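Chemist: Let me begin by handing over the structure; questions about it come next.
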Amino acid sequence: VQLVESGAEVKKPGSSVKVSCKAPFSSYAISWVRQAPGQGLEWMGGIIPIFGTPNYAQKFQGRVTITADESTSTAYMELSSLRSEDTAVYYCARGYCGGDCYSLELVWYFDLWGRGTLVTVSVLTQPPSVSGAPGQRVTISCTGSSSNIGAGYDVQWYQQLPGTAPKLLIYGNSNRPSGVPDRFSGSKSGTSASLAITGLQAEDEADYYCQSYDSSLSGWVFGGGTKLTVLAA
Amino acid sequence: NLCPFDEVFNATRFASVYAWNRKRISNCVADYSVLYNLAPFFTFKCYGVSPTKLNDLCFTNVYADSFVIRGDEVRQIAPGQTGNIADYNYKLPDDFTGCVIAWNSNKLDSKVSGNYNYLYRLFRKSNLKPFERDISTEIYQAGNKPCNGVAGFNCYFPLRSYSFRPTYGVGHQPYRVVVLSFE
């Protein structure tokens, strides 16, 4: 199974894109996130198919419409009144709640990400950059507030190598998914959270993003992103 | 206007008890007629309040907590009780003033194969304080050794499913519960 999205689009300023997203999903959460070229991940909004009212980030409140069609098995994001700023890659992500998703708040992880639909139109704080010694331990901080990490919401961490979609790295605060080696650890204390990598390898050189739910803005929020670079001995 | 109580009961879906839903009823008059049409035999157990006080709430603020547990456990949604639902999932105070509504939902919430979609928290380090909500999924350490992000021997993924089937006993059958509270 892999989320399949519509193809890239070149749109004039002022137009609207409708990006499709199909599971080749009524139990899951659909979440839409974008990444403008060279920037971090932004949460756009999300829906619980069939039983859901769509939920949007305030940046995108009057311009985005998230729909789900049960028949055709596809989820749609329609962003209207496009500016140059909306040039980005648009991802859709499936969230597991262990069974059925009452709400987008209860998502454990967004495990399956889409492709990228690239649309070209003619907050948690992270260290922007961290340098690590190969074979040694690095940490990446995620600092939040009493509306998110400190409200009792768990931190997820994602990895992005160049060109791919994020990959889930730890959910829970500390839980490794299947496939993620023991070298990665997670920790949460108060209003801050941390990813640690031990025995650093040249392959670990990637961008890392944390994520949590915020109850005051009632949505998902991402960190600014961390560019981990592995040094030489 | 009228209170949105047809959206508390007769909601399309009910939450797991570990993620119990709270909805505010703020400034309205109440009709509980929907209760006769959802639940032939229900229960409306008020502590320290007449349930006629829940009829006028035009200048009062009411919290409606809703979830699905099993019938053996409805006795834990009551003041001064202990169990796994009271201890780890939904805890009413000992000074509780308010009402607890409950009814059999074996006909909506059970499946011949088994409905594994409703969960309860099985493991926790401390007991929940009154009106607390722990929706974390962090692995629980039951042993003296670290869990390292993964369940296994003495390390328990903290939520478990409920296994609801129609062939079960009235006790082991899914009940919807609604706790009315005052703010």
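The numbers used for chain B are those of Swiss-Prot, and the residues that appear cover 334-516, in sequence.
Technique stated in the header: X-ray crystallography, 3.0 Å.
Cβ from N, Cα, C; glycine included.
Straight out of Swiss-Prot:
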type	residues	note
MUTAGEN	B:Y453 to F	Decreased HLA binding to NF9 epitope. Increased binding affinity to human ACE2
MUTAGEN	B:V483 to A	Increased resistance to neutralizing antibodies
MUTAGEN	B:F490 to L	Increased resistance to neutralizing antibodies and human covalescent sera neutralization
VARIANT	B:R346 to K	In strain: Mu/B.1.621
VARIANT	B:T376 to A	In strain: Omicron/BA.2, Omicron/BA.2.12.1, Omicron/BA.4, Omicron/BA.5, Omicron/BQ.1.1, Omicron/XBB.1.5, Omicron/EG.5.1
VARIANT	B:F456 to L	In strain: Omicron/EG.5.1
VARIANT	B:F486 to V	In strain: Omicron/BA.4, Omicron/BA.5, Omicron/BQ.1.1
VARIANT	B:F490 to S	In strain: Lambda/C.37, Omicron/BQ.1.1, Omicron/XBB.1.5, Omicron/EG.5.1
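Could you place the listed features in the three-dimensional structure?
Modeler: Long-range C-beta contacts of B:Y453 (mutagenesis position), restricted to its own chain and to partners at least six residues apart, with a cutoff below 8 Å, comprise B:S349, B:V350, B:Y351, B:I402, B:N417, B:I418, B:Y421, B:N422, B:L492, B:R493, B:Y495.
Taking a C-beta cut-off of under 8 angstroms and a sequence separation of 6 or more, B:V483 (mutagenesis position) has the following same-chain neighbours: B:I472.
Long-range Cβ contacts of B:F490 (mutagenesis position) within its own chain (separation 6+, distance under 8 Å): B:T470, B:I472, B:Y473, B:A484.
Using a 10 Å Cβ-Cβ cutoff, B:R346 (variant position) registers 18 neighbours.
Using a 10 Å Cβ-Cβ cutoff, B:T376 (variant position) registers 14 neighbours. A strand conformation is recorded for B:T376 (variant position) in the three-state DSSP classification.
Of all the Cβ atoms in the protein chains shown, 16 others lie within 10 Å of the Cβ of B:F456 (variant position). Classification of B:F456 (variant position) by DSSP places it in coil, neither helical nor stranded.
Within 10 Å of the C-beta of B:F486 (variant position) there are 9 other C-beta atoms, taking all protein chains into account.
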Chemist: For B:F486 (variant position), which of the variant positions B:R346, B:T376, B:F456 has the nearest Cα in space?
Modeler: B:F456
Chemist: Given the recorded positions B:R346, B:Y453, B:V483, which pass a C-beta cutoff of under 8 Å against chain A? Sequence order please.
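Modeler: Near chain A, the qualifying recorded positions are B:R346, B:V483.
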Chemist: B:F456 (variant position) to B:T376 (variant position): how many Å between their Cα atoms?
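Modeler: Pair distance, Cα basis, whole Å: 29 Å.
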Chemist: Rounded to the nearest Å, what's the C-alpha distance separating B:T376 (variant position) and B:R346 (variant position)? Just drop the number here, would you?
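Modeler: It is 20 Å, counting Cα to Cα.
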